[PDB]
Amino acid sequence: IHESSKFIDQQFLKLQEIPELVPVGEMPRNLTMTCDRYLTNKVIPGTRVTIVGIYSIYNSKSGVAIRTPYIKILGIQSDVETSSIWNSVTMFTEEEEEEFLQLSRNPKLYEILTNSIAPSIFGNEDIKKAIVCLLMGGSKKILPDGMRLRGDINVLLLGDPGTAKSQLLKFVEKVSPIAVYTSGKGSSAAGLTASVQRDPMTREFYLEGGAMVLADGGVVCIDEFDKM
Amino acid sequence: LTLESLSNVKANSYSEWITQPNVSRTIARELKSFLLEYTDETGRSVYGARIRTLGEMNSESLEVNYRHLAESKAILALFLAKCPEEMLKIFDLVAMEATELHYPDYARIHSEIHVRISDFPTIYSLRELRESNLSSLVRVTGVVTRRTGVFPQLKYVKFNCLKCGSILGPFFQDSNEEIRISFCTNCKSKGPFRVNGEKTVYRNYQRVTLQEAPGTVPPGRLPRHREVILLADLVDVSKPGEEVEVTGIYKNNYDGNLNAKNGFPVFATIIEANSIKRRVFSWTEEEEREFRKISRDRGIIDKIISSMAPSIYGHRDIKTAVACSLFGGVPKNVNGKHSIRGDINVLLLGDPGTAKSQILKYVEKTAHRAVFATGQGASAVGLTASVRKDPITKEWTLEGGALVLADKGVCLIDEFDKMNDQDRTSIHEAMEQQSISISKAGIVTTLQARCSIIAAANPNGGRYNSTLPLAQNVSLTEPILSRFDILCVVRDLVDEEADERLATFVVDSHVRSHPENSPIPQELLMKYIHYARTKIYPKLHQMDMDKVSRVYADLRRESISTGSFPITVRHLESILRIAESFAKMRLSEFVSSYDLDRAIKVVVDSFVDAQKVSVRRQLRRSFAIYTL
Amino acid sequence: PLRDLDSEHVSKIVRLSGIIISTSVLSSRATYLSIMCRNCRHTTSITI
Amino acid sequence: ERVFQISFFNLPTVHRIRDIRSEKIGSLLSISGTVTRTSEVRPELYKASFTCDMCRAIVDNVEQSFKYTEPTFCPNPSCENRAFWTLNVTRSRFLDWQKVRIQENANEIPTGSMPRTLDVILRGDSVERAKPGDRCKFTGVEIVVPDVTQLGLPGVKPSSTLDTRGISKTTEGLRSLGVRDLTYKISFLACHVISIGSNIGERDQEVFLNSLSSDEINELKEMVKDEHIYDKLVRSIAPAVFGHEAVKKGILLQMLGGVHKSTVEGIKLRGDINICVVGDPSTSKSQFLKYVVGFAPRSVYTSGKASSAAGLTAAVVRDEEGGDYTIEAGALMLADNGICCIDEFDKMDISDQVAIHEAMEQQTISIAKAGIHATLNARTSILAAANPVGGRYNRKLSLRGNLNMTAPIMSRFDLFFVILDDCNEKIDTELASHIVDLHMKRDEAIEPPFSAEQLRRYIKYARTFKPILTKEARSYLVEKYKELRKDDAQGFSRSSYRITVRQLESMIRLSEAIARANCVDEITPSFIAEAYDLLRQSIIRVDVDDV
Ligand SMILES: Nc1ncnc2c1ncn2[C@@H]1O[C@H](COP(=O)(O)OP(=O)(O)OP(O)(O)=S)[C@@H](O)[C@H]1O
Ligand SMILES: Nc1ncnc2c1ncn2[C@@H]1O[C@H](COP(=O)(O)OP(=O)(O)OP(O)(O)=S)[C@@H](O)[C@H]1O
Ligand SMILES: Nc1ncnc2c1ncn2[C@@H]1O[C@H](COP(=O)(O)OP(=O)(O)OP(O)(O)=S)[C@@H](O)[C@H]1O
Ligand SMILES: [Mg+2]
Ligand SMILES: [Mg+2]
Ligand SMILES: [Mg+2]
Ligand SMILES: [Zn+2]
Ligand SMILES: [Zn+2]
Ligand SMILES: [Zn+2]
């Protein structure tokens, strides 16, 4: 009787070993994992995790008495947390609010925030001011006629090689709450802009990736902007 | 009974004779006697020492030489060779009792001792296995080609009854076929019983494809292959692509309804491995003090340069570059925000026939983690990370590529000039951020690619032009060219005496290689390089500031005067990084002034050799003080 | 490490690090289910 | 009790694969064909051992006739049931079993049809006497094998229904019968295998010399004893081709080859000699390759455009839509320790050129497709014929400019023979007379100093020798390389391609081949001088326009 029955959710995960430490002539090995209740939908594919769980057995219908191993997930810990819109947090503690307001009353806030931008890069103070203005951004608009005017700033840095432009890009990528560092032709296997491909399991259109959609509400640092 | 009575066989077959209880008791008694009082007439019992060693090392593997058992009890050797299964089981029981005699508590920790038969006299190749070798001990050489993951196989099977719930006693699972029970001994029923994996004991299982080594295959024939089954202690001992020699029982695999495609009752054969012998960067305290002793001498670095690529003659500068790349500097991250790369990238640009590929294979042999890739070829690991679906396994695999796979190692790229666009973008991302980002098939992540890169390239048109600079002599663009710290240009210029020495070297190597006929030893150098890479971590101090900053400003003005492509800050960074690698060659915690001068020399020599000859004539005279 | 998992770790708590390829869709399992006999009309509850 | 195999051979008539008919099923026959695939040696259940389930008592020596059978006699009187039995492979008896696939010979194929294969099965001592890539004559019995693929074919497929006429039945109640289809295909079960020559008509020297009789070994000794043996060998190669003595020398040295040396560090020095022939159209470049494939054993002939990457090296093929994948040897494997002849190497695309230079550099073929991983041997000399860009050979460009093939291809060819078409009266007159005389006189216009069979015998005798460099020969090699590089220095761009260390290694290989030609164990500086002369005349000068 389904109307009086209680159900929960269950998820299957597939975990591979770290591809950095794999023998060159071997396909990397993976394990199937089962989680349930509040352990489901806690991770996204691609993140690096530490799994506590029961190494256990199932028989799947190559050896007369052979069994396929799997992991009963009991807890999930994430080593690093990726930055996105849905992974962003907007709640703030009260002491952090007091500290942020106390910082803003400093009349030398412009100088400290320009000096804190890449302290290891000598010179280029106006570029550091540009970086601060880039990081703050402007006021977004929703006008009554429906057309919107953007508040985000675009800064181009072109010049001779060996002048810490790439280092400034890397620092902006490291300091931003959401940021993607990419080249003009994209990444090794991560495309630029927006890539719509078919789902590998259902053959249906979905947004696979791209630097400008993964970094919505953030900064894309595009090195080598000319080759594109 | 006696050994002479054991020689006479009363049953129809050997297995039926050995299965008899009094015969098996006689076999066990004689095996125990051989295990106890065998000596090599040197006053020492070797097998008691082996038992004590496996007891103190907490190992379940006992290595028993076949020649010792053959000279001691030859009838036991013949019996083991003809019917190895129950004999190996009996000798496992005998060895278990023997190690229980030395260690009374060894039963509760292991309860299983495996006997690994070594030095079997006859050696078979995989193509001469026949009907007579079935259910017998064979010894076959071969290359491990592919292997499966480690799986749990039932060993001490415990069942539960579905009526009363009682968990039944452990039943031993042989590797031949599945075991089953039909009686409960509690509720006296023949109904369904279920295996529970919580109380069942398991052993490790692996499948390894063994292929005939191509050097031993007959000319027109294909190399044969077999499936080798590896038990609990033999898993993960043979990596793919290596030559091993496996002893085991050559038995017949069972399949349901035989093979319908053939129309004949054709069986498949497997080799259950009893033992594996292979036909490591671990240093001891004696190795450490040897490293220190060979560290204090003054001219060790040149000796290190003398030890790189013994088969390559006369190319000293590129040997220095590869030696510096193999040792490397240290990567640093000042206050977390600003990261400085610590490994040297070397670009060997040369005309055909200058033995760059031989040096690349030397780095493959020497380095701890060397990953080889090529642009034009296909039978190699790619430089691009991907998420790929196996057509047969029907599972996804995330491959990091050669750059991710060579993390904290070295990546050896052959034919760097003719890569496609995707590999070029992967290479640029690998040298830019030392990371590779993937967004494919729902996987969005980044992978560390902290890999030193040694590349080999050919000039445009197949011949280097001295009048034209290096930028227009290659297909590489400026951003991918400037990331290399050392730009070693080798040209096969005509020289009478140099060709004389090169010809004599090559002809002598050819003569010494005929089958009818000061450098550091390599096996010490490999561990020396690993030790220096993983323990030294040099640091350079503050009063060496006044010289490198002086020479940088001195040479930037000369580069302006000659009108070449400019010297930027990364040239100073490469000078400092190569200087910190020269400190790791000496096993020194600090960078000396001589290391700084030598790094300045090698960077200046790399910079002036990439110039147009009109720039070169001015630059060699301008930088004569630092080149020396 | 994932390659060091042996048969001695079976039905034991292990800690292992790695990366995740795919997360499947959420299947629906039953915690409390009420059942009724087809003709006997006997009502029973199973809590799993 | 041992198994006795009766082998019949030397039948009066040898039939083709297409002459196999259904009236000869179960009869003694002798067929011939080219082996394309071979299987692993496997055990076949000959005398099975069975335990009855109720008896728990075993019976032995049960004859197995093709398909798997179980006896219903049950001589133990404990039970009353016959169908239920269990097979024990431990004490059962087996036989050797191999299934080799053969194909129609090239001359036996009809006018428009493709060759049809046949799975011929070898048992007992005849196993592994068949090798992929050679012509074999199989004597045996034409047997019949169950086939499932004939389900959808047109025509009335025969079936076997159980006859129910003498069975008493009652309509008590509480009508199924066992009927099976009889669909079959023709196979061959061979008892004797003999390998005829893949040509139109064992490394140690002692085992080869015991094979020959007294008259043939006397012929070999008198042929070796000749002081002009090298000139006879050169003029005896490709007698249909007029002129081109250098190409004949290169082909002879390619057939002889050099020794294979393995360095202590582990690298292997290549002993195979690769020849590339480039030049004007209608310069008899394909005639050399046709002669080599029709003369040299273990040689295959390939077209550049009709070839494929899987066809040249190795292919992974799926049979009957099953889970099993098999390896079929490519052209480089059927020519293992032989010569692979490739016309129109320029017409070959880039991917196949990459796949073939991988096997040229590594001497191996690596397979990772599907679930199959393997490393196969490809120790094969390559004889390639290529046309320049634009058809005509541009004299004003270099060798690399005229050829579109990649630099890894170019660096591994020891000899490049550029043949130029020049219109002179007496050469054209003699060539036309030779060609029309050939057309008029059939075989009478061909008069080589040595016949094909004795030439092959001399090649096989000479390949056993392993030449050794002497003390003066090394210095002569060094001086020859130095003066070749000095010639490059004084020529600058005038040389077609520059002498490098690879040319020194090719000089050593050619000297070893020449020392094999004269049947000696030590290399004489005269052989070094001849090899240097051949390699120097291989390279031609480029003409530059006057300024
Ligand atoms: N003013 C500077 N202060 C500190 N480090 C600097 C400075 N200028 C250059 N560098 C360093 O010099 C090296 C050159 O790298 P980058 O200048 O960041 O590359 P980039 O030339 O800006 O980008 P390109 O044009 O694509 S190579 C880096 O290690 C920088 O940290
Ligand atoms: N300095 C040298 N010392 C020893 N052997 C050498 C030297 N230079 C060339 N050789 C030999 O010459 C051959 C050159 O082979 P490769 O290393 O493949 O050439 P390469 O440097 O890779 O250039 P490619 O492949 O034509 S672009 C090998 O047999 C080398 O052993
Ligand atoms: N020197 C020669 N001796 C004998 N026959 C020759 C000679 N040159 C040409 N021929 C004949 O002329 C024809 C040339 O055919 P091919 O050997 O195919 O020419 P080719 O040199 O291969 O040029 P391509 O690449 O096919 S356009 C054949 O019928 C040869 O028998
Ligand atoms: Mg940059
Ligand atoms: Mg090379
Ligand atoms: Mg032709
Ligand atoms: Zn029970
Ligand atoms: Zn009911
Ligand atoms: Zn019975």
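Chain A is numbered as in Swiss-Prot, which gives 244-304, 319-485 for the residues shown.
Technique stated in the header: electron microscopy, 3.2 Å.
Any Cβ shown, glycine's included, is placed from N, Cα and C.
Classification of A:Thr420 (ATP binding site) by DSSP places it in coil, neither helical nor stranded. The Cβ of A:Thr420 (ATP binding site) lies under 8 Å from the Cβ of no residue that is in the same chain and 6 or more residues away along the sequence. Per Swiss-Prot, the feature ATP binding site maps to A:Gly416, A:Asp417, A:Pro418, A:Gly419, A:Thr420, A:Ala421, A:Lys422, A:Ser423; the stated evidence is sequence analysis.
Annotation of the published mutagenesis A:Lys422 to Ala in Swiss-Prot: Loss of MCM2-7 complex helicase activity; the original residue is retained in the structure shown. Spatially close to A:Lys422 (mutagenesis position) yet at least six residues away along the chain are A:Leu414, A:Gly416, A:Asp480, judged by Cβ distances under 8 angstroms.
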* Asked: Quick one, of the binding-site residues A:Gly416, A:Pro418, A:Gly419, which Cβ has the fewest other Cβ within 10 Å?
  -> A:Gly416
* Cβ contacts of A:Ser423 (ATP binding site) (under 8 Å, same chain, 6 or more positions away) -> A:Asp480
* Select, from A:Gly416, A:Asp417, A:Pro418, A:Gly419, A:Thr420, A:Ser423, each of the binding-site residues with a Cβ positioned under 6 A from at least one atom of ligand 4; if none does, say none. => A:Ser423
* Asked: Going through the recorded positions A:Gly416, A:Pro418, A:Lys422 in order, which have a C-beta under 8 angstroms from some C-beta of chain B?
  -> A:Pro418
* Going through the recorded positions A:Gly416, A:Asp417, A:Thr420, A:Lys422 in sequence order, which have a CB under 6 Å from an atom of ligand 9? -> none
* Site with most surrounding Cβ atoms, counting all protein chains shown within 10 Å, from the binding-site residues A:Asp417, A:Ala421 -> A:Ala421
